[PDB]
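J.: Got a structure here, written out as C-alpha cells. Questions coming.
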Amino acid sequence: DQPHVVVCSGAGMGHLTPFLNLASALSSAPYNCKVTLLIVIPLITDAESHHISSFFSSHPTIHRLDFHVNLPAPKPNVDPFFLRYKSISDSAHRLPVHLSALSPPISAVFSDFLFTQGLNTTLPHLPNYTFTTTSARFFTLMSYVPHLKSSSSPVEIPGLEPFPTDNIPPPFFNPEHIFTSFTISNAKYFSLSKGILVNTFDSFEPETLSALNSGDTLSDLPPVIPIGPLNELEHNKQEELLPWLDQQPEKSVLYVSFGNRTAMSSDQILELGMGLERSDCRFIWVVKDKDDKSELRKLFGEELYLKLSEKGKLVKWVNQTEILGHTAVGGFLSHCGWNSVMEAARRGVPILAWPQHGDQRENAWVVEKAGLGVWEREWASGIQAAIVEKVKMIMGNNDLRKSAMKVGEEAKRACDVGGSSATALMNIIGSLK
Ligand SMILES: O=c1ccn([C@@H]2O[C@H](COP(=O)(O)OP(=O)(O)O)[C@@H](O)[C@H]2O)c(=O)[nH]1
C-alpha cells in the first residue's frame, strides 16, 4: 500500500539541498514512501557530486535514477548554470519513458521547476507537484514572468505588495534572455501541476500565501502548499568547530556565510574583515583545501589576519545547520539565499541580511517582515560601517532576539505533529493511497 514517488531534482547545490531533504523526509516516517531520487548527470561542480554520493551513502533505502543530459558547450557572456538549466528544461520531455519503467508504478512526482513543461504535457495523468526552492514571495514573481510586455517601474501583482524594480532580475524584462526563456516555458505550465510546494510555513509568509490561495493574484496556479521547515540531513563528517563553540558564551558568536553563489570581491572581503575586527565580536566566517590560511594571510595581511583570528574562526566550510543550532551562535550575517533563511528560521537565529541578487532582496524583505532579521539595503555602499553598527543590534537587541525566537517556535510547530506543514505533506501522501 506504500506509494512509490519520484523526486526530480535539477542542478546547483542550492536547488539540490531541499530536494534531498524532501526525498529523505518522504522515505521516512511518518510518510514511509518508496522514493526514487532522480539526479541529472553530469554534474556541473565537484561539490554537487560530492554531496549526492554522500546523501545516497547515508540514505541507502532511496533508489537512485540517473538522468543523463548532455552538457551544453559554454558560450561567451552566458552564465554556465543558466546554460545548464536551459539544457535541463529542454530535456524534460524525455522523462516519460524513464519514469514509466520504474517499479512499482509510481503514484506521484515532485519535480524541479525546470521539468514543469515536460512533465505536464507528456505525463498529464500523473500527479506532478512542482517544488520551488525559493520563498513564496519570489516564486510569485517567477510565475508572473510570462506577463511581463515597463522595464523600469515596479511590478504590481494584484493582492501583493509591489516588487520594486531594483529587486527584479533585469533579465526578467527581456523575453529572450536565456534565463527568462526557460522561466516562461515552465511557468506557462504551472496551471497543470497538482500543486506548488514551497519550503516555507504558513506563519512565515501569511499575506503572500493567503493572497495566493484566496484567488487575489488572479493567477491560474494550483494550490500553493508550504511543506517546510524541511528536516535537515545528518552529515556523518563532524563539525570541528563545535568544541570551540562550546566554550563561547551563549548567543555571543556571529555566523557569517554568503552561500554557494557569492559575488564578493577581494576588496569587499577585506572591508568586511576590517569591520569585524573593529567590532571585536566573536565569529565564525566562511570565506571563499580546508586547512589553507595562506590566501587569508595574503587577503587581510598578517596583522589583520591575526587580530581576526584572536576573536573568531575563518574557515572554508562548515555544517551550517550544526552551527546555527548551537546555543553560542547569536546571529547570522547572510546573503539570504532561501535555504539559509529557512535553516535560520528553524533555529530562531536573528539575521543581518546583505542580499546580492533579486530573489535574495525579496527574501531579505520576507525575513524583515517576519521579525527574523534586519535588511541593510545599502550594505555595499559602506561595508565597515554597516557591520560595526548592525552587529551590536543583531546580537544585543532584545526585541529582534525575541521576534526571531518566536519565528523559531513557529517553525518548529509547523514541522511537528499537527503542524501546518506536516499536515499538508501528510494529506498529499495520504491522497495517493
Ligand atoms: O559552509 C557552508 C555554507 C553553506 N552551507 C549550506 O549551503 C546552502 C546555501 O544555500 P542558499 O540558498 O542559502 O544559498 P545559495 O547558495 O543558493 O546562494 C545552505 O543549505 C547551507 O546550509 C553549508 O552547508 N556550509
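To match Swiss-Prot, the residue numbers of chain A are left as they are there, and the shown ones run 18-165, 167, 169-307, 312-456.
Cβ atoms are placed via backbone N, Cα and C, with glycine included.
Swiss-Prot lists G31, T34, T150, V341, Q343, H358, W361, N362, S363, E366, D382, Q383 with the feature UDP-alpha-D-glucose binding site. Here Swiss-Prot flags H32, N94, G381 as anthocyanidin binding site. Here Swiss-Prot flags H32 as active site, proton acceptor, drawing on a curator's inference. Quoting Swiss-Prot on the mutagenesis of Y102 to F: Decreases affinity for phloretin 2.9-fold and increases affinity for UDP-glucose 2-fold. According to Swiss-Prot, the feature active site, charge relay maps to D129, an assignment based on a curator's inference. According to Swiss-Prot, the experimentally introduced change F130 to A is described as follows: Decreases affinity for phloretin 2.1-fold and affinity for UDP-glucose 1.5-fold. The note that Swiss-Prot attaches to the published mutagenesis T150 to A is: Decreases affinity for phloretin 2.7-fold and increases affinity for UDP-glucose 1.2-fold. According to Swiss-Prot, the mutagenesis experiment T151 to A carries the annotation: Decreases affinity for phloretin 2-fold and affinity for UDP-glucose 4.9-fold. Listed in Swiss-Prot is the mutagenesis experiment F198 to A, annotated as follows: Decreases affinity for phloretin 6.4-fold and increases affinity for UDP-glucose 1.4-fold. Experimental mutagenesis at this site is recorded by Swiss-Prot as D382 to E, annotated: Decreases affinity for phloretin 2.8-fold and affinity for UDP-glucose 1.2-fold. Swiss-Prot documents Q383 to H as a published mutagenesis change and attaches the note Decreases affinity for phloretin 3.7-fold and affinity for UDP-glucose 2.1-fold. For the mutagenesis experiment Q383 to A, the note given by Swiss-Prot reads: Decreases affinity for phloretin 3.5-fold and affinity for UDP-glucose 3.6-fold.
Describe each of these features in terms of where it is and what it packs against.
T.: Taking Cβ-Cβ distances under 8 Å and a sequence gap of 6 or more within the same chain, the neighbours of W361 (UDP-alpha-D-glucose binding site) are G31, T150, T151, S152, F155, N218, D382, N386.
Following the DSSP three-state reduction, the secondary structure of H32 (anthocyanidin binding site) is helix. When other Cβ atoms within 10 Å of the Cβ of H32 (anthocyanidin binding site) are tallied across all protein chains shown, the result is 23.
Sequence-distant neighbours of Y102 (mutagenesis position): residues of the same chain at least 6 apart with a C-beta under 8 Å from its C-beta are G27, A28, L131, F198, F201.
In this structure, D129 (active site, charge relay) belongs to neither helix nor strand by DSSP; it is coil. Counting only same-chain residues at least 6 apart in sequence, those with a Cβ under 8 Å from the Cβ of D129 (active site, charge relay) are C25, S26, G27, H32, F36, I105, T147, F148, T150.
For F130 (mutagenesis position), the count of additional Cβ atoms within 10 Å of its Cβ stands at 25 [all protein chains shown].
Using a 10 Å radius centred on the Cβ of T150 (mutagenesis position) and all shown protein chains, the other Cβ atoms total 25.
According to its DSSP assignment, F198 (mutagenesis position) is helical.
For the recorded site, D382 (mutagenesis position), the DSSP three-state label reads helix.
Listed in sequence order, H358, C359, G360, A376 are the same-chain residues six or more apart from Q383 (mutagenesis position) with CB atoms under 8 A from its CB.
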J.: Just to be sure I understand the break: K307 and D312 bracket 4 unmodelled residues, and I want the straight-line distance between their C-alpha atoms in Å.
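T.: With 4 residues missing, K307 and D312 have Cα atoms 11 Å apart.
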J.: Please check the recorded positions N94, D129, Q343, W361, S363, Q383 against ligand 1 and give me the ones with CB under 6 A, sequence order.
T.: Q343, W361, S363
J.: Of the binding-site residues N94, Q343, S363, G381, which sits closest to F130 (mutagenesis position) by Cα distance?
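T.: In terms of Cα distance, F130 (mutagenesis position) lies closest to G381.
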J.: For the binding-site residues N94, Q343, work out the Cβ neighbour count at 10 Å and name the residue with the minimum.
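T.: Per-residue Cβ counts within 10 Å for the binding-site residues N94, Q343 bottom out at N94.
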